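Enquirer: Just dropping this structure here.
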Amino acid sequence: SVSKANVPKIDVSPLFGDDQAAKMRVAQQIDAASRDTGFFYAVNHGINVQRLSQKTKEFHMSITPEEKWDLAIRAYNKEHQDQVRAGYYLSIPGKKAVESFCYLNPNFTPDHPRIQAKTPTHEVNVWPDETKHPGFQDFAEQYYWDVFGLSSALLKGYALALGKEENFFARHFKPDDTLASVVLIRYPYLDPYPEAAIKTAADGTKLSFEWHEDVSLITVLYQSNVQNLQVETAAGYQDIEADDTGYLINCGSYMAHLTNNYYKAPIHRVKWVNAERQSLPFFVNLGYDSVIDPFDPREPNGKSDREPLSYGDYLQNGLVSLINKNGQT
Ligand SMILES: CSC[C@@H](NC(=O)[C@H](CCS)NC(=O)CCC[C@H](N)C(=O)O)C(=O)O
Ligand SMILES: [Fe+3]
């Protein structure tokens, strides 16, 4: 059996204030965790995650099959050709257990210039009827902005950790244009649990989602208190303990590109567990045209042999590749 991964709990509350020394001591902890397993829990983050979990459970448990087709992304409903990212991702009973609802920046409205131009990766969110889900759309849009504020503070900590000014990433992470997404994922309890919805790793571990790196700058994740994640380290796959009070943070592959793999995007996977639970990631994406020049914090001159890559190019190519590698969610 499997060793516990080192995933420290880091009090991120100084990243919201003006005590610069204290912010540097948090940045050192972020640097250490990014160089070790690649994961940490952010604690003292200020978000009401119990209420997030309760509002998400009331949505998942009350939405009906009719509403799921009406919200479905194009992979499930050919009539919704504009919904590639945002909307409902249906389960397939007997075959695929997980189901989810994704939404994007609430400022992507019909009049937004990138929506008018039909720019890839930008979509107008879709929502269930307000009378059937009272308060849900308002709650979820407010949650987007709560977790955007936490993510901006975390990006200040990452910037300081890499030897940069605290706005080095945050200046590209803006309310009018971020490509960040929230996904409200339901993993169900099922009796019996269909074998077709269970994958098997080469080491024999039963999985709900195979190994991958995230397509993100960073990922800011709330999960229920049911252990399920594992991280590949030099000593093999190790279990990430659950903590339903903190946010689990890790880097995505855009951070690995920008830092020339100094902060790796850690490879991780989701064990199969027959439990009713929630996985609620926020993928911190930049704007479509955002380009950060790659650098290397292990080299004296900081220079890297990597080409600049716009975030829009990164994101479009990565979302397709992850579907190809690990299946349509
Ligand atoms: C420990 S993986 C986190 C979560 N999985 C996901 O959120 C999955 C696997 C990627 S990490 N998300 C995805 O990558 C699917 C689409 C990305 C998103 N819909 C978007 O367009 O921004 C899960 O299975 O618990
Ligand atoms: Fe992931």
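All chain A residue numbers match Swiss-Prot; in order, they span 3-331.
Per the header: X-ray crystallography, 1.5 Å.
Using the three backbone atoms N, Cα and C, a Cβ is placed for every residue, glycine included.
These came from Swiss-Prot, pasted as-is:
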- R87, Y91, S183, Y189, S281: isopenicillin N binding site (BINDING)
- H214, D216, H270: Fe(2+) binding site (BINDING)
- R279: 2-oxoglutarate binding site (BINDING)
- 176-288: domain 'Fe2OG dioxygenase' (DOMAIN)
- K98 to E: Strongly reduced the catalytic activity (MUTAGEN)
- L223 to I or V: Strongly reduced the catalytic activity (MUTAGEN)
- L231 to I or V: Strongly reduced the catalytic activity (MUTAGEN)
- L231 to T: Abolishes the catalytic activity (MUTAGEN)
- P283 to L: Abolishes the catalytic activity (MUTAGEN)
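Looking at the shown structure, what environment does each listed feature sit in?
Expert: The DSSP secondary structure for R87 (isopenicillin N binding site) is coil.
In sequence order, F41, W213, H214, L231, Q232, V233, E234, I242, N252 are the residues near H270 (Fe(2+) binding site), counting only same-chain partners six or more apart with C-beta under 8 A. When secondary structure is read from DSSP and collapsed to three states, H270 (Fe(2+) binding site) falls in the strand class.
Around the Cβ of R279 (2-oxoglutarate binding site), the number of neighbouring Cβ atoms within 10 Å comes to 18.
Listed in sequence order, the residues of the same chain lying 6 or more apart from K98 (mutagenesis position) and placing their CB within less than 8 Å of its CB are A198, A199.
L223 (mutagenesis position): 23 other CB atoms within 10 A of its CB, across all protein chains. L223 (mutagenesis position) carries a strand DSSP state (E or B).
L231 (mutagenesis position) falls within a strand when secondary structure is assigned with DSSP. Using a 10 Å radius centred on the Cβ of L231 (mutagenesis position) and all shown protein chains, the other Cβ atoms total 22.
Of all Cβ atoms in the shown protein chains, 22 besides its own fall within 10 Å of the Cβ of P283 (mutagenesis position). DSSP gives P283 (mutagenesis position) a strand state.
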Enquirer: How many other Cβ atoms sit within 10 Å of the Cβ of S183 (isopenicillin N binding site)?
Expert: 22
Enquirer: Quick one: which residues besides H214, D216, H270 have a Cβ within 8 Å of the Fe(2+) site's Cβ centroid, in sequence order?
Expert: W213, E215, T221, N252, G254, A267, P268, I269, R271
Enquirer: Can you tell me which of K98, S183, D216, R279, our recorded positions, come within under 6 Å of ligand 1 at the Cβ?
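Expert: The ones that qualify, in sequence order, are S183, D216.
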Enquirer: Filter the recorded positions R87, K98, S183, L223, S281, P283 down to those with CB closer than 6 A to an atom of ligand 2; keep them in sequence order.
Expert: none
Enquirer: Work out how many Å separate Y189 (isopenicillin N binding site) and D216 (Fe(2+) binding site) at their Cα atoms, rounded off.
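Expert: About 19 Å separate the Cα atoms of these two residues.
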Enquirer: Counting other Cβ atoms within 10 Å of each Cβ, which of the binding-site residues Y91, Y189 scores lowest?
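Expert: Per-residue Cβ counts within 10 Å for the binding-site residues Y91, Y189 bottom out at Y91.
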Enquirer: Quick one: pull the CA-CA distance for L223 (mutagenesis position) versus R87 (isopenicillin N binding site), whole Å only.
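Expert: Each residue's Cα considered, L223 (mutagenesis position) and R87 (isopenicillin N binding site) end up 18 Å apart.
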